Protein chains: 2
Amino acid sequence: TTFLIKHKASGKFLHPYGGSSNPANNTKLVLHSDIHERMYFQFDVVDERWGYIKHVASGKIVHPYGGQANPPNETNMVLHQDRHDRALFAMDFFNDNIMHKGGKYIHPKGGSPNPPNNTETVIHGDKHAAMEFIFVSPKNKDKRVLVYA
Amino acid sequence: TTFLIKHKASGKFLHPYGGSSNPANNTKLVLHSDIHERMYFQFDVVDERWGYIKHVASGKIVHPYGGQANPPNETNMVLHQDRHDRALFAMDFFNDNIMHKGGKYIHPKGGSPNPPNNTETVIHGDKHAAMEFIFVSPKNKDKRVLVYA
Ligand SMILES: N[C@@H]1[C@@H](O)[C@@H](O)[C@@H](CO)O[C@@H]1O
Ligand SMILES: N[C@@H]1[C@@H](O)[C@@H](O)[C@@H](CO)O[C@@H]1O
Ligand SMILES: N[C@@H]1[C@@H](O)[C@@H](O)[C@@H](CO)O[C@@H]1O
Ligand SMILES: N[C@@H]1[C@@H](O)[C@@H](O)[C@@H](CO)O[C@@H]1O
Ligand SMILES: N[C@@H]1[C@@H](O)[C@@H](O)[C@@H](CO)O[C@@H]1O
Ligand SMILES: N[C@@H]1[C@@H](O)[C@@H](O)[C@@H](CO)O[C@@H]1O
């Protein structure tokens, strides 16, 4: 299933910085209001809840920058071609968050519920309304879709 | 994906009472320690998180007894052939519970962490450790499997 990753508090979406159809490794992932094919994602299941968040246009996947098993708070989110266990995430569509295998979540940098376009995303352990994400249809940004298959 | 519905606190599983391959309509669902093909389930997705919990051997699904949209506390869980919105559940594999469309959960009747074999299951709104369920492989009762597949 193809979906948009929507920041629940702002309604902005996860994008590669610059919107490239083939972002370079380590391109940052930001929040931006626009919708287009280069901000479509899919989820590739690896092990029950755990899988890779794949940028459809490039085939690169979401990583914490540096690929640590336990990235510290404020580690930037990026795209990278590599597949390994430090690029594993769970798409928690019940609590509305995205959890890295090490236990921390994807956040807007600085914690704003209404961050401006091109706000970077980072790893952080905290849970609050401004780290919530929902996973929605490219054809209807208010309709949740099932990311697991 | 075929799975066992495992009561987390006790390790017992959801069964039709009597363990038939073809339980009659309105047969109660109970907890029981045995594993066999007549306690296998599948989940048929209807709308994103919402779907039918299907008894594989019979093709009947889990209902609140009487088919309420908002079943009261202590309403019995049963199997029934019918498919409708009052037999929709969500299999919350992050919080480890099974939520009915009306917002309440599947519980062992009385809320014991170690209910005896053949304890009835019911709807109840409370959340606690004795209403948690995990969804496991028929080949490995300790291995969680993805039910949304
Ligand atoms: N035109 C795009 C815009 O839609 C968005 O993807 C943005 C993300 O940084 O990059 C470009 O400016
Ligand atoms: N070794 C890793 C690489 O695989 C990737 O996770 C990358 C993501 O930034 O970080 C490191 O360079
Ligand atoms: N308090 C918030 C924290 O929860 C997290 O959102 C962080 C993300 O950078 O920003 C702030 O420190
Ligand atoms: N033999 C079965 C047992 O395995 C279990 O399914 C039980 C559930 O009530 O019914 C019968 O006793
Ligand atoms: N008419 C309903 C039937 O569809 C089913 O939900 C059943 C479940 O017990 O309750 C009622 O008979
Ligand atoms: N106190 C418990 C309640 O939380 C619920 O588990 C209920 C289920 O029947 O049993 C007991 O009343």
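Here chain A follows Swiss-Prot for its numbers: 2-150, in order, are the residues you see.
Backbone N, Cα and C define each Cβ position, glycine as well.
According to Swiss-Prot:
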- A:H16 to A: Loss of hemagglutinating and porcine stomach mucin-binding activities; when associated with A-17 and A-19 (MUTAGEN)
- A:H16, A:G19, A:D35, A:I36, A:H37, A:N119: D-galactose 1 binding site (BINDING)
- A:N27 to A: 5.9-fold decreased porcine stomach mucin-binding activity compared to wild-type (MUTAGEN)
- A:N27, A:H64, A:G67, A:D83, A:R84, A:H85: D-galactose 2 binding site (BINDING)
- A:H64 to A: Loss of hemagglutinating and porcine stomach mucin-binding activities; when associated with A-65 and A-67 (MUTAGEN)
- A:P65 to A: Loss of hemagglutinating and porcine stomach mucin-binding activities; when associated with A-64 and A-67 (MUTAGEN)
- A:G67 to A: Loss of hemagglutinating and porcine stomach mucin-binding activities; when associated with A-64 and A-65 (MUTAGEN)
- A:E75, A:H108, A:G111, A:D127, A:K128, A:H129: D-galactose 3 binding site (BINDING)
- A:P109 to A: Retains slight hemagglutinating activity and has 6-fold decreased porcine stomach mucin-binding activity; when associated with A-108 and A-111 (MUTAGEN)
- A:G111 to A: Retains slight hemagglutinating activity and has 6-fold decreased porcine stomach mucin-binding activity; when associated with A-108 and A-109 (MUTAGEN)
- A:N119 to A: 11.1-fold decreased porcine stomach mucin-binding activity compared to wild-type (MUTAGEN)
- A:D127 to A: 4.5-fold decreased porcine stomach mucin-binding activity compared to wild-type (MUTAGEN)
- A:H129 to A: 2.3-fold decreased porcine stomach mucin-binding activity compared to wild-type (MUTAGEN)
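Features recorded in Swiss-Prot, as mapped to the structure shown.
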residue: A:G19; record: D-galactose 1 binding site; contacts (Cβ under 8 Å, 6+ apart): A:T28
residue: A:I36; record: D-galactose 1 binding site; contacts (Cβ under 8 Å, 6+ apart): A:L5, A:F14, A:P139, A:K142
residue: A:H37; record: D-galactose 1 binding site; contacts (Cβ under 8 Å, 6+ apart): A:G20
residue: A:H64; record: mutagenesis position; contacts (Cβ under 8 Å, 6+ apart): A:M78, A:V79, A:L80, A:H81, A:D83, A:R87, A:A88
residue: A:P65; record: mutagenesis position; contacts (Cβ under 8 Å, 6+ apart): A:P72, A:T76, A:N77, A:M78, A:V79, A:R87, A:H101, A:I124
residue: A:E75; record: D-galactose 3 binding site; contacts (Cβ under 8 Å, 6+ apart): A:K110, A:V123, A:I124, A:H125
residue: A:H108; record: D-galactose 3 binding site; contacts (Cβ under 8 Å, 6+ apart): A:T122, A:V123, A:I124, A:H125, A:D127, A:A131, A:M132
residue: A:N119; record: mutagenesis position; contacts (Cβ under 8 Å, 6+ apart): A:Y18, A:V31, A:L32, A:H33
residue: A:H129; record: mutagenesis position; contacts (Cβ under 8 Å, 6+ apart): A:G112
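When the recorded positions A:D35, A:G67, A:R84, A:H85, A:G111 are compared by Cα distance to A:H16 (mutagenesis position), the shortest distance belongs to A:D35. Under 6 Å, Cβ to nearest atom of ligand 2: this is the test, and of the recorded positions A:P65, A:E75, A:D127 it is passed by none. Recorded residues A:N27 (mutagenesis position) and A:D35 (D-galactose 1 binding site) have their alpha carbons 21 Å apart, per Cα-Cα distance. With respect to ligand 3, the recorded positions A:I36, A:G67, A:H108, A:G111, A:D127 contribute A:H108, A:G111, A:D127 as residues with a C-beta closer than 6 angstroms to one of its atoms, given in sequence order. When Cβ neighbours within 10 Å are tallied across all protein chains shown, the highest count among the mutagenesis positions A:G67, A:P109, A:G111 belongs to A:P109. The separation of A:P109 (mutagenesis position) from A:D35 (D-galactose 1 binding site), Cα to Cα, is 16 Å.
In sequence order, A:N96, A:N98, A:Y106 make up the list of same-chain residues 6 or more apart from A:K128 (D-galactose 3 binding site) whose Cβ falls under 8 Å from its Cβ. Rounded to a whole value, the Cα-Cα separation of A:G67 (mutagenesis position) and A:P109 (mutagenesis position) is 18 Å. Following the DSSP three-state reduction, the secondary structure of A:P109 (mutagenesis position) is strand.
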